[PDB]
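One structure below.
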Amino acid sequence: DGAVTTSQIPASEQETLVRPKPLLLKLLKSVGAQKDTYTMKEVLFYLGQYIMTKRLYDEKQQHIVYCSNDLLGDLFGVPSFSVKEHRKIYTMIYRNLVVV
Ligand SMILES: CC(C)(C)S(=O)(=O)C[C@H](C1CC1)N1C(=O)[C@@](C)(Cc2ccc(C(=O)O)cn2)C[C@H](c2cccc(Cl)c2)[C@H]1c1ccc(Cl)cc1
């Protein structure tokens, strides 16, 4: 368990409670998550752990994640994305859960 936060998104939005649909829930459980209801910053921590463990960000100054051949690309619906465009990342995650 853990959290990952950003100044690009209001802090209160990062505390939003969400119930992942089945694919997102599986990715979280694969790196140690134990429940069905999370905050958005917990979802970003587990997704970061998932990105590390699956070796999807080994070049630490590149700023782009390539995911077209991973579960992540199916989840988000894109082949790659910038790690710096935080609002766009939140939009993609919201499509994969029910907000409480
Ligand atoms: C393990 C950590 C080092 C703690 S990490 O920060 O999670 C690493 C993770 C990368 C994808 C693996 N990651 C980043 O590297 C970061 C630092 C990339 C970054 C670099 C520079 C700038 C800037 O100059 O504006 C902005 N963003 C942060 C990114 C992140 C963090 C919180 C929310 C969001 Cl939406 C994104 C954040 C990230 C990006 C996408 C997702 Cl889905 C999850 C986390």
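Shown for chain A, in order and in Swiss-Prot numbering: 11-110.
The deposited model was determined using X-ray crystallography, 1.4 Å.
Backbone N, Cα and C atoms are what each Cβ position is placed from, and that goes for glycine too.
Annotation comment: Swiss-Prot describes 26-109 as domain 'SWIB/MDM2', evidence class sequence analysis.
Packing around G58 (mutagenesis position) is summarised by its Cβ count: 16 other Cβ atoms lie within 10 angstroms of its Cβ, all protein chains included. Look at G58 (mutagenesis position): DSSP puts it in a helix. The note that Swiss-Prot attaches to the published mutagenesis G58 to A is: No effect on its ability to induce apoptosis.
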